[PDB]
Amino acid sequence: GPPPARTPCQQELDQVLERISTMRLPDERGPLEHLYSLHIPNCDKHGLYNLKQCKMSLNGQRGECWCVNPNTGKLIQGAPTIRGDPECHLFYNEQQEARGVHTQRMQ
């Protein structure tokens, strides 16, 4: 069957694992190059969240990482790509370099 989870870190991870495993395709939709956001939230053996996560896109084109302060590890600094050094210290830049874009449905 499904493997048993208990600690919901493992359960979240398995929802990503299942959907990743389902979507095996080199490219089988259309013009795609800039739409990747690959993250798997691995847990401690006692079911803490990992102290640092990373995000993948293309095989070695970048590799942002960050740390977690909270257990939810989802209080990301508002930069879903960091320049590449996981300097956790804060999340307030002042300069409105970007205001971000993420809200875009698919129809």
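Numbering starts at 1 and runs along the chain as it is shown here.
Even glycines carry a Cβ here, placed using N, Cα and C.
Taken from Swiss-Prot as is:
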type	residues	note
DOMAIN	6-88	domain 'Thyroglobulin type-1'
MUTAGEN	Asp85 to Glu (Swiss-Prot position 303)	Does not disrupt growth-inhibiting activity. Loss of endothelial progenitor cells-endothelial adhesion activity
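Residues near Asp85 (mutagenesis position) in space but far in sequence (CB under 8 A, at least 6 apart, same chain): none are found. In terms of DSSP secondary structure, the domain 'Thyroglobulin type-1' (6-88) contains 15 helix, 12 strand, 56 coil.
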